[PDB]
Amino acid sequence: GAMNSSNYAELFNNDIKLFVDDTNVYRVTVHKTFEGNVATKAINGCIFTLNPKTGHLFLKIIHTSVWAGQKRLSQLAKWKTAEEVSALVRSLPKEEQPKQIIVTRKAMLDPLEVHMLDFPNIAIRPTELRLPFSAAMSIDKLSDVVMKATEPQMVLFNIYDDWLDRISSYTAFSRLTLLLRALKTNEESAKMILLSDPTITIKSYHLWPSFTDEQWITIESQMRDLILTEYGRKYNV
Amino acid sequence: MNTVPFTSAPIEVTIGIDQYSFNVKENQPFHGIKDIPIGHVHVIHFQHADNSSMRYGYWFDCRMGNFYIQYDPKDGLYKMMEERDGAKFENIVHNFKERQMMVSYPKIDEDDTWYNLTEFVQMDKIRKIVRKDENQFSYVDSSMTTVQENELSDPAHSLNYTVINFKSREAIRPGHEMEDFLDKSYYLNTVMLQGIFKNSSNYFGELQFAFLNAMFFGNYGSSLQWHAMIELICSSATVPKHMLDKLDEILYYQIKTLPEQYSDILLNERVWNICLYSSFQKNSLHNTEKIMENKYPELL
Ligand SMILES: O=C(COc1cccc(F)c1)NC1CC1
């Protein structure tokens, strides 16, 4: 059924699974109109679909043109998410199709289940984890490809860069969620932490900087601090 | 007017005939039920004094043969039978009526309740839901499961209601996933009405039969089926106007007749609130919404 702390190691077994986060699919800026009314303007979005074991990220970019002339866009966005995830699964060879899809928001369950009626062996699951995947657009290179897109487009990334050469997927996911939590709680501090030192670069083919093992521990500690911090500043503790 | 005579009444039992019921005491001189209105299906049902577990009963139509009840001390229940010999039936029944050992079906002449609950119920269709083809009458009890319930174990003792499942390839057209899940008109009108039921009368008749099995036997799967068939209409943007008008009448009399003390288990809060307040047809069930709100405002 639902996914929580009791079964956190299931993510890193050998059953193919994908997380799907739809929080950045329908994005808007809200503004005043000349008549003093309020209007929205949509901007490009993305479906964040991620294999937590391999780090493979199927970033489906949602171009604003898909909303043209449509009604109830927050609701359409969920079904559009489901449609595009269903399309991805169908494009993958059978031995690459997930055995489970885990949705980060419960409102995605019915839209995805309906789109995947053709795949009755694929389990559609919620989670009780509060995962920070909405902060994916704080990753500069992901944000860049979404905002530059002029048409619908799937871009493939490895959100772990080369980390799996040195650490396990359990540790790689925990780093990723720590980084994304930090970016979500205080993006500027998080980004300052990551890029303060000019001598640690981000390789062209990577998303994150080329930290050594020792540097990652310092970074990880600095991001923990940030998250405990902002939690004070928030709750005055 | 027709008669369901009894051999005797050897065990204390509450007997129901349609929406009426009376207590018969162990070995009381009871020999059946008379003046039963022709033209309607009927149900005669039982709840033993000793074991309130298992309400059970027999759907039947007096036009389809002469029926008598004889308790079976081996199987432990009141069984419906057919007397092949028409002459013996008249001779035994007349004997019983002269000695006044029968209760009279007690219909008030103003009262259309039973008609209104059974308007579209036909014995021929009942027998396709309750498969026991050697008998003209159909047995139902509390514990009988439905075909869909056995998909989620004895196939012969099942209620073969039409399977309705909103998240099914039957209900959802490829490429219309969102359209068809949020507006079930395709499933109601094309799949179910045009495809399976053929007309709204068959649809309504199953719906009414499901309700009556739920109310009379506390048959849980019947209750599920009645609610599903309401929801399938309420969740369709496009429903013929006469079907909605009739549905409002149907439900009105069902809600009117439900025992007040059983509303907590026969009425599904989620379905009713959705149908009355959120669904496409939220404004289309004036009579039903009015009785529901004056009789069971708690549910809403
Ligand atoms: O028992 C009966 C008939 O029993 C009846 C028939 C008609 C009305 C009635 F009250 C009782 N036939 C053969 C012996 C088994």
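Numbers run from 1 along the shown chain.
Structure method, as recorded: X-ray crystallography, 1.7 Å.
Yeah, the Cβs are placed from backbone N, Cα and C, and that goes for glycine too.
Take the CB of A:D21 (mutagenesis position) and look out to 10 A: across all protein chains shown you find 22 other CB atoms. In Swiss-Prot, the entry for mutagenesis A:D21 to N (Swiss-Prot position 1853) states: Reduced growth at 30 degrees Celsius. Strongly reduced growth at 16 degrees Celsius. The structure shown retains the original residue.
When secondary structure is read from DSSP and collapsed to three states, A:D22 (mutagenesis position) falls in the coil class. Among the sequence features in Swiss-Prot, the mutagenesis site A:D22 to N (Swiss-Prot position 1854) is noted as follows: Reduced growth at 30 degrees Celsius. Strongly reduced growth at 16 degrees Celsius.
Under the heading of mutagenesis, Swiss-Prot lists A:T23 to A (Swiss-Prot position 1855) and annotates it as follows: Reduced growth at 30 degrees Celsius. Strongly reduced growth at 16 degrees Celsius. Neighbour count (other Cβ atoms within 10 Å of the Cβ, all protein chains): 21 for A:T23 (mutagenesis position).
In the three-state DSSP scheme, A:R105 (mutagenesis position) falls into the coil class. According to Swiss-Prot, the experimentally introduced change A:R105 to K (Swiss-Prot position 1937) is described as follows: Severely impaired growth. Reduced growth at 30 degrees Celsius. Strongly reduced growth at 16 degrees Celsius.
Cβ neighbours within 10 Å of A:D22 (mutagenesis position), excluding its own Cβ and spanning all shown chains: 28.
Separating the Cα atoms of A:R105 (mutagenesis position) and A:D22 (mutagenesis position) is a whole-number distance of 8 Å.
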